[PDB]
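Trainee: Take this structure, written in structure tokens, and hold onto it; I'll ask about it next.
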Amino acid sequence: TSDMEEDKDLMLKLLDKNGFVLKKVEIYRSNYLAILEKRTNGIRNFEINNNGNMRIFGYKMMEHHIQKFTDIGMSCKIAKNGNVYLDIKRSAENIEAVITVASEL
DNA sequence: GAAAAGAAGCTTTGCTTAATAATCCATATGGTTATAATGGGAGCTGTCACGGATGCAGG
């Protein structure tokens, strides 16, 4: 969707803004991937699904980071190896909120 | 005889997970300590009845 395009525009705007460099930005399963450079704060990528949900996924994230993203109301799915899903709705205010909580981790 | 409806048969896809890079950490191994530092310790103490093998000795 073009809303996913514009939310990609503000996403790269606020990740490029806040000094969080990217490994690669990928359209994969027709979904966006704002992948972090290193596994910083136990986080892998800042992805966008086309199903109205931008998602933050990681590997062995600390609990207090997860609490900081449930401050802005995000779902989580831990795995058996430390893989953690973080669901939020894809919107510009959620772009600003997720990248401003990620910008203070 | 039409028309909803449900399966056959394709696809994706979010999730998992097994293979593999990375790293770190137990582990071994050896070295190296330059004053001088000179014979242990529990041994049980209240069996016991037989018995055969030493063991010693004088004729």
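Residues displayed in chain A correspond, in order, to Swiss-Prot positions 107-211.
Determined by electron microscopy, 3.8 Å, according to the entry header.
Quick reminder: no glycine exception, Cβ is built from N, Cα and C everywhere.
Just lifted these from Swiss-Prot, have a look:
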type	residues	note
MUTAGEN	A:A140 to D	Temperature-sensitive
Trainee: I'd like the Cβ neighbour count for A:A140 (mutagenesis position), meaning other Cβ atoms within 10 Å of its Cβ, all protein chains included.
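Mentor: There are 22 such Cβ atoms around A:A140 (mutagenesis position).
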Trainee: Quick one: what's DSSP say for A:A140 (mutagenesis position), helix, strand or coil?
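Mentor: Its secondary structure by DSSP: strand.
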